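Structure first, then comments.
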Amino acid sequence: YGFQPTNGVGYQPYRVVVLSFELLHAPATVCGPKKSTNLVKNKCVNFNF
Amino acid sequence: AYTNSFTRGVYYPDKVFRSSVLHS
């Protein structure tokens, strides 16, 4: 590419980043923020592990 | 020399517990 500052859009350079989330078969890893919490027992609950 | 394995080289394909289950 011979990029030059007086190029019409669509010929100016764009920087690209491709994030690819993968899930092999480990025990866990990085994630959003969350908040975490304790844990009850026998109490029909809505859980996320 | 060459030799014959008999039933060798079986590994757990991954985590996840499991019991009596002829899993394929």
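Just so it is clear, chain A uses Swiss-Prot numbers, and the residues here are 495-543, in order.
Note: Cβ is positioned from N, Cα and C throughout, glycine not excepted.
The Cβ of A:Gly496 (variant position) lies under 8 Å from the Cβ of no residue that sits 6+ residues away along the same chain. Annotation of the natural variant A:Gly496 to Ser in Swiss-Prot: In strain: Omicron/BA.1.
In the three-state DSSP scheme, A:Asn501 (mutagenesis position) is classed as coil. Quoted from Swiss-Prot, the note attached to the mutagenesis of A:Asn501 to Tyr states: Increased binding affinity to human ACE2.
Counted within 10 Å of its Cβ, the other Cβ atoms near A:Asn501 (mutagenesis position) come to 12, all protein chains included. Annotation of the natural variant A:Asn501 to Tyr in Swiss-Prot: In strain: Alpha/B.1.1.7, Beta/B.1.351, Gamma/P.1, Theta/P.3, Mu/B.1.621, 19B/501Y, Omicron/BA.1, Omicron/BA.2, Omicron/BA.2.12.1, Omicron/BA.2.75, Omicron/BA.4, Omicron/BA.5, Omicron/BQ.1.1, Omicron/XBB.1.5, Omicron/EG.5.1; May enhance affinity to human ACE2 receptor.
In Swiss-Prot, the entry for natural variant A:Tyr505 to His states: In strain: Omicron/BA.1, Omicron/BA.2, Omicron/BA.2.12.1, Omicron/BA.2.75, Omicron/BA.4, Omicron/BA.5, Omicron/BQ.1.1, Omicron/XBB.1.5, Omicron/EG.5.1. The structure shown retains the original residue. The Cβ of A:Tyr505 (variant position) lies under 8 Å from the Cβ of A:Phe497, each of these being in the same chain and 6 or more residues away along the sequence.
DSSP assigns A:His519 (mutagenesis position) to coil in the three-state reduction, placing it in neither a helix nor a strand. Applying an 8 A CB threshold to same-chain residues 6 or more apart, the list for A:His519 (mutagenesis position) is empty. Swiss-Prot lists A:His519 to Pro among its mutagenesis entries, and the accompanying note reads: Increased resistance to human covalescent sera neutralization.
For chain B, the nearby recorded positions by a Cβ gap under 8 A, listed in sequence order, are A:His519, drawn from A:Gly496, A:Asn501, A:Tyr505, A:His519. DSSP assigns A:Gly496 (variant position) to coil in the three-state reduction, placing it in neither a helix nor a strand.
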